[PDB]
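Chemist: Have a look at this one.
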Amino acid sequence: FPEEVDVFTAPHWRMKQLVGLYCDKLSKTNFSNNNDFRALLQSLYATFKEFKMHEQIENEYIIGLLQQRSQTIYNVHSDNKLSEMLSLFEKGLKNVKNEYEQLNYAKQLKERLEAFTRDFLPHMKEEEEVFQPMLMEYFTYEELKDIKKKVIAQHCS
Ligand SMILES: [Fe+3]
Ligand SMILES: [Fe+3]
């Protein structure tokens, strides 16, 4: 699809960049060290806050509009369980004090992140492969250009 009407590709480039970044940080983190541990969780909190913003922008500026026009999207836009990811990080930052707790938490953190990323990727793929074509049908080219402008503005501060 032409770039100027593509409402998912650039934002998803950023989200994918962020996934790569936290996967790298996760692999290098020494979970036995409290400073490494906290730094990782603070980074995750920031990243997943941006994920949360991303989904919100989509709901408000894209999906909301699309659902109003198509009338055929019955479950639509998954949730990705971001609030619960954030609550997990918060518990690590607030309740984990020593090495035993850090290493037990780490096992669960890794499992939960793997699960999230396993769902996040297909979620983004569906938007690109299913929603984008639909937008092409229910909006004019110029309408989509304007939607993209708003979407980019919200994503980029
Ligand atoms: Fe989404
Ligand atoms: Fe998305």
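Using Swiss-Prot numbers, chain A covers 4-160, in order.
Backbone N, Cα and C define each Cβ position, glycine as well.
Sharing the feature lines straight out of Swiss-Prot:
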MUTAGEN   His15 to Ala  Abolishes iron-binding and promotes its degradation
BINDING   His15, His57, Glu61, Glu130  Fe(3+) 1 binding site
MUTAGEN   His57 to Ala  Abolishes iron-binding and promotes its degradation
BINDING   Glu58, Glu61, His80, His126, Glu130  Fe(3+) 2 binding site
MUTAGEN   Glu61 to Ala  Abolishes iron-binding and promotes its degradation
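I'd like to know what surrounds each of these features in this structure.
Modeler: A 10 Å cutoff on Cβ-Cβ distances gives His15 (mutagenesis position) a total of 18 other Cβ atoms nearby, all chains included.
Sequence-distant neighbours of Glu61 (mutagenesis position) (same chain, six or more apart, CB under 8 Å from its CB) are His80, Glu130, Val154, listed in sequence order.
The Cβ of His57 (mutagenesis position) has 21 other Cβ atoms within 10 Å, all protein chains considered.
Under the DSSP three-state reduction, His80 (Fe(3+) 2 binding site) is assigned to coil, being neither helix nor strand.
In three-state terms derived from DSSP, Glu61 (mutagenesis position) belongs to a helical segment.
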Chemist: Can you name every residue in this chain, apart from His15, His57, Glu61, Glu130, with its Cβ inside 8 Å of the center of the Cβ atoms of the recorded Fe(3+) 1 site?
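Modeler: For the Fe(3+) 1 site the neighbour list reads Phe11, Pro14, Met18, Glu58, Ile60, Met127.
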Chemist: Given a separation of at least six residues and a C-beta threshold under 8 Å, show me what packs close to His126 (Fe(3+) 2 binding site) in the same chain.
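Modeler: Listed in sequence order, they are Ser81, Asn83.
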Chemist: Report, as a single number, how many Cβ atoms besides its own are within 10 Å of the Cβ of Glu58 (Fe(3+) 2 binding site).
Modeler: 17
Chemist: So which of the binding-site residues is most packed in, judged by how many other Cβ atoms lie within 10 Å of its Cβ, out of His80, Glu130?
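Modeler: By the 10 Å Cβ neighbour count, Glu130 comes out on top.
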Chemist: Compute the mean position of the Cβ atoms of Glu58, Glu61, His80, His126, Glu130, which form the recorded Fe(3+) 2 site, and then list in sequence order the other residues of that chain whose Cβ is within 8 Å of it.
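Modeler: So the extra residues in range turn out to be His57, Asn62, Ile66, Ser81, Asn83, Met127, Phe134.
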